[PDB]
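**Student:** Got a structure here, written out as structure tokens. Questions coming.
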Amino acid sequence: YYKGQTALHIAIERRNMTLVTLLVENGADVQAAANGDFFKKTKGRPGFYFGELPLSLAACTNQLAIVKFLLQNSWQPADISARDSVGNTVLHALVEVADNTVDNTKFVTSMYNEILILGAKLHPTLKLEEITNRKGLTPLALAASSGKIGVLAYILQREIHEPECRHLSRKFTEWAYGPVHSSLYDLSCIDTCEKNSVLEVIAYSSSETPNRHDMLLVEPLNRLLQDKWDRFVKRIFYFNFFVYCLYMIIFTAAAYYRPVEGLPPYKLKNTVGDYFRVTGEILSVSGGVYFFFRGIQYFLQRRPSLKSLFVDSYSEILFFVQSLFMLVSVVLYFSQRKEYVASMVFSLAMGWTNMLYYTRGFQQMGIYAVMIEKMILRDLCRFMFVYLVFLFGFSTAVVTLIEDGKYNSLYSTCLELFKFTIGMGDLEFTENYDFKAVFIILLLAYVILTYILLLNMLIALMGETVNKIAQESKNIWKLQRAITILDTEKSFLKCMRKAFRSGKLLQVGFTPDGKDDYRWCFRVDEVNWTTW
Amino acid sequence: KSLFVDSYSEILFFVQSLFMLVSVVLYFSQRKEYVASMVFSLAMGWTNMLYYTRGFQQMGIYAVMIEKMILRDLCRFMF
Amino acid sequence: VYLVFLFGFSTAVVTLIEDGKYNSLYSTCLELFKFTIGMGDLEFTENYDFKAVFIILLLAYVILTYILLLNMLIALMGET
Amino acid sequence: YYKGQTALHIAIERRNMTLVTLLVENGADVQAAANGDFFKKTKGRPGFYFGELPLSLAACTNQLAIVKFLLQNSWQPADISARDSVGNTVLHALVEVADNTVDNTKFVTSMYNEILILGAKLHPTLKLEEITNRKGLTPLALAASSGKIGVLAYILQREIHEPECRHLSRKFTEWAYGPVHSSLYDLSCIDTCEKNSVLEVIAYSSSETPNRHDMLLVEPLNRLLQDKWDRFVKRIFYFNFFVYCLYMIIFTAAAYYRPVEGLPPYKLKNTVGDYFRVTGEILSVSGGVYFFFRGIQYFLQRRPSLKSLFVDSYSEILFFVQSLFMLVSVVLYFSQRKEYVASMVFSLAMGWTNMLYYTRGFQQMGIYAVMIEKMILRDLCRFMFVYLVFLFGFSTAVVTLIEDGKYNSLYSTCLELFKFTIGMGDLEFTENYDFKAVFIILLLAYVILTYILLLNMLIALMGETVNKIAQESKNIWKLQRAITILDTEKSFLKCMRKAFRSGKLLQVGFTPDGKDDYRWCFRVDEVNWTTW
Amino acid sequence: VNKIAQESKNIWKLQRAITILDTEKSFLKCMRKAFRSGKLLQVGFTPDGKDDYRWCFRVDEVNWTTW
Amino acid sequence: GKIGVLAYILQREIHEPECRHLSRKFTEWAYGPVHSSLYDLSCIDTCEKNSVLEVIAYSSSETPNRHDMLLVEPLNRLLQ
Ligand SMILES: C=C(C)[C@]12C[C@@H](C)[C@@]34O[C@](Cc5ccccc5)(O[C@@H]1[C@@H]3C=C(COC(=O)Cc1ccc(O)c(OC)c1)C[C@]1(O)C(=O)C(C)=C[C@@H]41)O2
Ligand SMILES: C=C(C)[C@]12C[C@@H](C)[C@@]34O[C@](Cc5ccccc5)(O[C@@H]1[C@@H]3C=C(COC(=O)Cc1ccc(O)c(OC)c1)C[C@]1(O)C(=O)C(C)=C[C@@H]41)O2
Ligand SMILES: C=C(C)[C@]12C[C@@H](C)[C@@]34O[C@](Cc5ccccc5)(O[C@@H]1[C@@H]3C=C(COC(=O)Cc1ccc(O)c(OC)c1)C[C@]1(O)C(=O)C(C)=C[C@@H]41)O2
Ligand code: NA
Ligand code: NA
């Protein structure tokens, strides 16, 4: 449980610099791994994860003096690149202990900066941030994956002002004339890399990342996504929208002019209209097959966890279900069952409502579509359950009261009471009962209770309008557009290389060795009228 | 005075029971009016499902809103 | 968005209808628009098979339309 | 224009103490009246009113040293009780210059207190606050009339902690045991007096008083009104409500069973039902006459200015109009015109809606009734104008399009288009036209524009829901209840003296002379857990 | 204005608490497991020489300041 | 409904010798930024006559803070 803990860990925990100094002087092993269950993540038990090492323990506890001693003592220096059983180094541990609170973010940022400076000074040829843990994540990738927006924000626009540490910066100042200055953002492992770019990690999160909506608001990421949109993806997205418009028009035309004789499949007549009809049907089935395979590819690549399946990946599910209805329609069509129509129309309806998928790329319409999606996913079940409880209760009461009437059934009475909700309730739809007072009292009570329900729905949804819905929907729309951008880049359709944006600029030209550093920078201009 | 602002669900269940028992009495009294009682109980029997929305945060909150709407505000506007 | 929903469900319903009195985009679009103004018949035709499909489409259209209007209300309230 | 201005006024204006001292030493007249048009209220011209006297000029300009010198010089002491052409003294002038701002209220309060102390010291037998101006108003009554809530609030709970000034206080501390103490408020010229009590002045304001809603929130007034309600007026108000319920029930019964034969008046048949009917009719006419004379008495006593007529005095107008409809019905009845029914039903409808008058006395119901009243008075005309513009425009277009149809008239087409607002629009109500596309386009445009109008009405009214409507309606309800209390006290119905509340208590018993002062004080218990 | 949401949430919490207490009072099978949180020695130094077991509830917290 | 006094008592911790036993909140251990504390639960979970949970839950509705008293940390966590 406490396996691996030794006196050096105890000394660091108690914040006793003298005891740590004596223990290191007396031959304590500064690389000892406290790999007991207490020192692991272990969400189902109490504990504290810090990287299992004395150096990462000192770093995680905001003890800079002990870190400086351990790294560069006289007897046994600590290995700044050491990895624990998970593969995490000190920087990975510092990312892990972040929780996006103010003081935690401040001290974690400061400790991260100090670790980088000391590592560069002691080991100029060591690139700490390129070291990956057993999951293959760098500290930047780990911060992006875990949603540590504070540490991510610090790293992305990190600028270090001192000699022999410029190469560690990721934000550079290219020039400054007056109040205007032009800065450069590094974008290594953000735009693209071998395994885990920041954009890929954020966009393809599992929806359990706490700040997936907010991480994209960090300046270089938002500007990079807007640039990618305007330069490369806008035209391709509009072309896809146009093609989908043509597909849905052809599907609507083919379905509208279906033959009405029974027993499909139908013989092709030697006439122009039927050649157009069968061509449209073939194109409709082809598009359905295309969306079917696209949905399968998406689900295989992402592997949703059946809870992230719906709160994310919503549009992919809708397109896949549309294709499923299309394929079931084809199977029923060739099975000589008229019921294929029942499938086809559903696909047709879905095929038009999925037009809302393309509202992303338009800020306001995309926000409205996001509101619709989240209302369906979050709020619909609660209100529909309560409304259906009231409807079914009063329908059962009324149909029990009715004796051998025209209605006298759950379906007819439920529909007739539902008509009150749409402003079409008759209120005298039958007289096949005794106790007219009971009938009218039940209907009036149902009407009043239904209006109470709808009024409470309105009030309850108004509780979230205090700046929450607008900003939340806007950020969700931005995330959806980012996902669209990344998918479009992955497809790219013509083996084009212009998707690699921001050009190849020289930051310093003086690395720790005599080589230069071209690092694919992105330029951002800013104006500051104070702090001259 | 605390009878309705608290203990609301207990009253609704008790009133459902009262309608059921009146229905039984009318049934064995050879009065068709028992149906008039029974249907009311039936209606209440379904709306009392809202009692079980507690244990679900959002649904329970919505049911609480309905309860307080009826108890607090309904009489003023209906008058 | 409203016209997208209206046209999609109109196309589905008119496709479902066979040789009816309505049986056209104009008539079905108008008849579904009547739901928005509180005049939707909900049984305006029987010239179809699969009554369950017809009623399911109409109920889904009604619920989605009320969701649209409610979200429109909330979105405009966001700026008040 | 500058008539009456002397060198002393100029010296005070320039804030030159030395020049004022020299001028008074050299025989300047400290009672000179600067009664030029520039120094009067004169809302249509520039100027500055200060009371026309050097003493009130110094007081209004926040120059306490000059006030002390003028009152306590050696050569010619200023007359602290002097009155200007309007009859205003220095205290009236200080009330006049108040505008309910923070700094103005602070310095006016301080100057008022200092002048009272100086007047008591120099003239212990002089009661400055009992001096009335030409309008008959004391400084307290003037503050209440003009809506100077800051000065009124200061005066009503004024307490002066020093010997030989206790008699000037209006708030007195009866006892204090621990954190709990009992205060006594004076009530002189608040509960009742000869000419202008504070309650009468506030309640019967012309609606131009800026703070008539807020002045009643000052502690002694709110407590006194609640006490008056609970002790005296609650039962009488409920009795009046019950009597009005009986009156409306009798009127409804008499109107419901009217005979259907033509040509009134109708012969009384020797049968029980007709005796009850004619008795109910006689009682209905008697009540109408009663409300008619009550309305005339109200309008004669108050004399509304035809702008305050509607924004205030709303319920009195509704009751008077009900009585007018009743009397017109009687005249038509005996004139052998069946049109009397047309009048009677309107009165009947109004007779029931005037039940809302009695929602005062119930906080929430009264607030809701106030919301209804203010929505009708303030907002209805704007939205009705815009809606009627749209309705009439589209009705004229549609009826012009219709050619020799069954509708083919402004009334029928306007009614059919109005039906869309209530969820009953046919949308195919006629086919007597050419250009069906034009007809349907006009109707759809009308529907969409009408929903836009209603939605913008909703948003515009929501624009004022940020704590304004609730608090404003609550304060208006409190004012209405105060008016009801005062009217009930004025009626009093049995020559009862119990309306004089709070009992006759001995506040100090040590006036400037050897007399003891009983001042009819109101007791309030307060608890303070700090400032031991 | 932020009032009805929080008020309804707190009322729901109170209603659930009432449900919990009623369920414990019923308990349906003469079960004793409803007495939770276990018997722990808090201090072990009472005013006399005895130790105190007080049936305590364990809660973990993290504070990144006041080291 | 004296929520202030209730909140003070329920999580009372006294840091001095010879008065530790009076504490109802006790710190079991503290490793680093994380620590584990113990709440007493005496007369809260159960007792002879009037437990805190029974008193709060079965109030007459005249208790001013019956809604808010359950938000005190040990009670909310215990109920969950
Ligand atoms: C959530 C699931 C996947 C869902 C899939 C189908 C069955 C759907 O019924 C629902 C259940 C339902 C039924 C009736 C009213 C509301 C909700 O809602 C959606 C789903 C509900 C929708 C709502 O419309 C939209 O969400 C459009 C849309 C918005 C945002 C998007 O990012 C999007 O990407 C495709 C699409 C429309 C239907 O697909 C449709 O057209 C038919 C015939 C039924 C609707 O199931
Ligand atoms: C408040 C009293 C006890 C009440 C009891 C009956 C008669 C009731 O009529 C009312 C009066 C009424 C009638 C019509 C419209 C609104 C209110 O409302 C409730 C009461 C009103 C309701 C409202 O539904 C609910 O409150 C469900 C509910 C919500 C929260 C809960 O904690 C709950 O616990 C059981 C139940 C439904 C009826 O019981 C019902 O189904 C019938 C036939 C009439 C409703 O009287
Ligand atoms: C403002 C004037 C005096 C008014 C007087 C009459 C004609 C009235 O029509 C109005 C015009 C009107 C017509 C139709 C809809 C709205 C407004 O509104 C009121 C006035 C409008 C009302 C509104 O109902 C109320 O104001 C009740 C009420 C609320 C608060 C009160 O303090 C109150 O004291 C009596 C009464 C009801 C009518 O009197 C009524 O019952 C009939 C037949 C027409 C209404 O004219
Ligand atoms: Na309607
Ligand atoms: Na309707």
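In order, the residues displayed for chain A correspond to 198-603, 627-752 in Swiss-Prot numbering, which applies throughout.
Every residue gets a Cβ built from N, Cα and C, even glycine.
According to Swiss-Prot, the record shows the following:
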BINDING   A:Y511, A:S512, A:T550, A:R557  resiniferatoxin binding site
BINDING   A:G643  Na(+) 1 binding site
BINDING   A:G643  Na(+) 2 binding site
BINDING   A:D646  Ca(2+) binding site
MUTAGEN   A:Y199 to A  Strongly reduces affinity for ATP; when associated with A-202
MUTAGEN   A:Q202 to A  Strongly reduces affinity for ATP; when associated with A-199
MUTAGEN   A:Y511 to A  Loss of sensitivity to capsaicin
MUTAGEN   A:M547 to L  Reduces binding to resiniferatoxin
MUTAGEN   A:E636 to K  Abolishes channel activity. Restored channel activity; when associated with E-639
MUTAGEN   A:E636 to Q  Slight modification of pore attributes
MUTAGEN   A:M644 to Y  Slightly modifies channel permeability
MUTAGEN   A:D646 to N  Strongly reduces the affinity for pore blocker ruthenium red and lowered channel permeability for Mg(2+)
MUTAGEN   A:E648 to Q  Minor modification of pore attributes
MUTAGEN   A:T704 to A  No effect on PMA-induced enhancement of capsaicin-evoked currents but reduces direct activation by PMA
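How buried are the listed features, and what sits near them?
**Tutor:** Note on A:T550 (resiniferatoxin binding site): other Cβ atoms within 10 Å of its Cβ, all shown chains, come to 19. DSSP assigns A:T550 (resiniferatoxin binding site) to a helix.
Long-range neighbours of A:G643 (Na(+) 1 binding site) (same chain, six or more residues apart, CB within less than 8 Å of its CB): none.
According to its DSSP assignment, A:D646 (mutagenesis position) is coil. Same-chain residues at least 6 positions away in sequence with a Cβ under 8 Å from that of A:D646 (mutagenesis position) are, in sequence order, A:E636, A:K639.
Under the three-state DSSP scheme, A:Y199 (mutagenesis position) falls in the coil class. A C-beta separation below 8 Å, combined with a sequence spacing of at least six in one chain, links A:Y199 (mutagenesis position) to A:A231, A:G233, A:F235, A:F236.
Around A:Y511 (mutagenesis position), the same-chain residues six or more apart in sequence whose CB sits under 8 Å from its CB are A:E570, A:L574, listed in sequence order. In three-state terms derived from DSSP, A:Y511 (mutagenesis position) belongs to a helical segment.
Close to A:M547 (mutagenesis position) in the fold, though at least 6 residues off in sequence, lie A:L515, A:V518, A:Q519, A:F522, each with a CB less than 8 Å from its CB.
The number of other CB atoms found within 10 A of the CB of A:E636 (mutagenesis position), across every protein chain shown, is 21.
In sequence order, no residues are near A:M644 (mutagenesis position), counting only same-chain partners six or more apart with C-beta under 8 A.
Of all Cβ atoms in the shown protein chains, 10 besides its own fall within 10 Å of the Cβ of A:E648 (mutagenesis position).
Neighbour count (other Cβ atoms within 10 Å of the Cβ, all protein chains): 22 for A:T704 (mutagenesis position).
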**Student:** For chain D, which of the recorded positions A:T550, A:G643, A:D646, A:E648, A:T704 fall under 8 Å by Cβ?
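**Tutor:** Among the recorded positions A:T550, A:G643, A:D646, A:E648, A:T704, the ones whose Cβ sits under 8 Å from a Cβ of chain D are A:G643.
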**Student:** Looking only at A:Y511, A:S512, A:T550, A:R557, the residues listed as binding resiniferatoxin, what is the longest Cα to Cα distance in Å?
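**Tutor:** Per the listed residues, the maximum Cα distance equals 14 Å.
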**Student:** For the recorded positions A:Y199, A:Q202, A:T550, A:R557, A:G643, A:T704, return the ones with C-beta distance to chain C below 8 angstroms, or 'none'.
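**Tutor:** Correct list, in sequence order: A:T550, A:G643.
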**Student:** Consider the recorded positions A:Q202, A:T550, A:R557, A:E648 and say which one has the Cα lying nearest the Cα of A:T704 (mutagenesis position).
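**Tutor:** It is A:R557, whose Cα lies nearest.
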**Student:** Round to a whole number and give the Cα-to-Cα distance in Å for the pair A:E648 (mutagenesis position) and A:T550 (resiniferatoxin binding site).
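**Tutor:** Computed Cα spacing between A:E648 (mutagenesis position) and A:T550 (resiniferatoxin binding site) is 37 Å.
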**Student:** Pop the Cα-Cα gap between A:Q202 (mutagenesis position) and A:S512 (resiniferatoxin binding site) into the table, whole Å please.
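**Tutor:** A:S512 (resiniferatoxin binding site) and A:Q202 (mutagenesis position) have their Cα atoms 50 Å apart.
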**Student:** Which recorded positions out of A:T550, A:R557, A:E636, A:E648 lie by ligand 1, going by a Cβ under 6 Å?
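**Tutor:** Among the recorded positions listed, those whose Cβ sits under 6 Å from ligand 1 are A:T550.
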**Student:** Which whole-number value in Å describes the distance between the Cα atoms of A:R557 (resiniferatoxin binding site) and A:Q202 (mutagenesis position)?
**Tutor:** 53
**Student:** Could you list the residues of the same chain, at least six apart in sequence, whose Cβ is under 8 A from the Cβ of A:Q202 (mutagenesis position)?
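**Tutor:** For A:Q202 (mutagenesis position), the qualifying residues are A:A231, A:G233, A:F236.
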**Student:** Are any of the recorded positions A:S512, A:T550, A:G643, A:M644, A:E648, A:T704 near ligand 4, with a Cβ under 6 Å from it, and if so which?
**Tutor:** A:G643
**Student:** Using a 6 Å cut-off on Cβ distance, which of the recorded positions A:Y511, A:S512, A:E636, A:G643 come close to any atom of ligand 5?
**Tutor:** A:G643
**Student:** Have a look around A:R557 (resiniferatoxin binding site) and count the other CB atoms within 10 A of its CB, chains all included.
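**Tutor:** Other Cβ atoms found within 10 Å: 24.
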**Student:** Please list, in sequence order, every residue of the chain apart from A:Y511, A:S512, A:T550, A:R557 whose Cβ lies within 8 Å of the Cβ centroid of the resiniferatoxin site.
**Tutor:** A:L515, A:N551, A:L553, A:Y554, A:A566, A:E570
